[PDB]
Every structure is written in structure tokens, then in C-alpha cells.
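Comments concern the structure below.
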Amino acid sequence: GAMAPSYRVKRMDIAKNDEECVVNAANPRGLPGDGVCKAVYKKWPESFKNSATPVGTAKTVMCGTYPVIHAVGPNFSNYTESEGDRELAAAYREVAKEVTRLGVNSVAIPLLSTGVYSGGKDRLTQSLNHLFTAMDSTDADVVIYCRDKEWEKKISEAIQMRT
Ligand SMILES: CN(C)C(=O)Cn1ncc2ccccc21
Ligand SMILES: [Cl-]
Ligand SMILES: [Cl-]
């Protein structure tokens, strides 16, 4: 575990992370995809061997010895708000199980279902709160990776408000 488990946020490409493993915002079919998923495919293409997994699950595939945790958030274009919210919570619970199983001291994680799976809604708070619900009982250092400068400030504020 980390000596003093923390949350941090950085505004940069998660393919350049400084953590012991990465969470991919994957699609259910193990396809290269776009956004975080395409960056992850470029950096760790070997981790897409048999990475297909259903919505609300996570499946880990090693790229060398570096673990890529493929976490499949719901696409809110297809799910109801209620069912989508349940599957988004479940994907992060499966990430916490994998992070624990791997024995890593740190993990790089994007906000699931906030980009092309958001169904055109701002889900920063919904996705981040489900991330915290899952990860709070883990002792890994968590580093959240984002793109938007306003999102960086809001995630940083949310982390600080609990400390
Ligand atoms: C400037 N460049 C090369 C990019 O926009 C690449 N990139 N990809 C993800 C990401 C997150 C924050 C900042 C830059 C990011
Ligand atoms: Cl997304
Ligand atoms: Cl963002």
C-alpha cells in the first residue's frame, strides 16, 4: 500500500502517467476506440489481447509487466439514467477489486462515462463520486487524469473538500 494513501488530479495524457498501473476507459469489444481508449491502444497495444468484457466490469491485461485495467462504463446514449448510474458505480467497484488484487501502490484513472459515453451531459460529479465510493477503501495512491482546465479545478476542489 501507499504510506499515506492520497488522491491527486493531473491535466495531461494518461498514456504519460507516473503510476504502477492504468485504467482504460474501454469499450465492451476491446476495440481501439477514441479519446483515452485510443491513447491507451497506441501506448499499450499488447494489452488489447482478449480485453473484451461487458458493461459494468473490468478486465486486466498485462503489457509486459505493466497492468492495463480495461473498465467499461455505460454509454448514457443507450442506458436509462437509473440503469446507467448502476453500471457506472459497478465498473468502479470492479476497478477497486483489480487494483487490490494486483498489489500496486498507485493507479492512473480517468473519469468513466464523461466523454463520448456521457450522452451529452456533464457527469463530472456523478462519475467522480462513484470513483470515490469504490476507491476510498483501497490504499493505492490514486491519480485522476483529465483534459479540460475547468474540470481540473473542479476535481481538485472536490478532493480538497474531503481533506
Ligand atoms: C497538447 N496535446 C498534445 C494534447 O492535447 C494531448 N493530450 N491527450 C490527452 C490530454 C490531456 C491533457 C492535456 C493534453 C492531452
Ligand atoms: Cl467516455
Ligand atoms: Cl476532462
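Each residue's number is its place along the chain shown, starting with 1.
Recorded method for this deposit: X-ray crystallography, 1.4 Å.
Cβ atoms here come from the backbone N, Cα and C positions, even for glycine.
As given in Swiss-Prot:
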- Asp13 to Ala (Swiss-Prot position 1343): Partial loss of ADP-ribose 1'' phosphate phosphatase activity (MUTAGEN)
- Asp13, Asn27, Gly35, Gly115, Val116, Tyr117: ADP-D-ribose binding site (BINDING)
- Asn27 to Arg or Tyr (Swiss-Prot position 1357): Almost complete loss of mono-ADP-ribosylhydrolase activity (MUTAGEN)
- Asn27 to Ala (Swiss-Prot position 1357): Partial loss of mono-ADP-ribosylhydrolase activity; complete loss of ADP-ribose 1'' phosphate phosphatase activity (MUTAGEN)
- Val36 to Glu or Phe (Swiss-Prot position 1366): Almost complete loss of mono-ADP-ribosylhydrolase activity (MUTAGEN)
- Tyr117 to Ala (Swiss-Prot position 1447): Partial loss of mono-ADP-ribosylhydrolase activity; complete loss of ADP-ribose 1'' phosphate phosphatase activity (MUTAGEN)
- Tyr117 to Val or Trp (Swiss-Prot position 1447): Almost complete loss of mono-ADP-ribosylhydrolase activity (MUTAGEN)
*Taking ligand 2 as the reference, state which of the mutagenesis positions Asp13, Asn27, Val36, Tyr117 have a Cβ closer than 6 Å to one of its atoms.*
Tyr117
*Which whole number of Å gives the largest C-alpha distance between any two of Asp13, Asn27, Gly35, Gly115, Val116, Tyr117, the residues noted as binding ADP-D-ribose?*
19
*What recorded positions in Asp13, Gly35, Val36, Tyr117 place CB under 6 Å from ligand 1?*
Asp13
*Just going by other Cβ atoms within 10 Å, which of the recorded positions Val36, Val116 has the emptiest spot?*
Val116
_Give me the count of other Cβ atoms within 10 A of the Cβ belonging to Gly115 (ADP-D-ribose binding site)._
16
_What are the sequence-distant neighbours of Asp13 (mutagenesis position), meaning same chain, six or more residues apart, C-beta distance under 8 angstroms?_
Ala39, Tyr145
*Which residues, sitting 6 or more apart from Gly35 (ADP-D-ribose binding site) on the same chain, put a CB under 8 Å from its CB?*
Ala25, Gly115, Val116
*asked:* Around the C-beta of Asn27 (mutagenesis position), how many further C-beta atoms are within 10 angstroms, looking at every protein chain?
replied: 21
*For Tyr117 (mutagenesis position), which residues in the same chain are close in space, meaning a Cβ under 8 Å from its Cβ, but six or more apart along the sequence?*
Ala25, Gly73, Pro74, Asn75, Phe76, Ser77
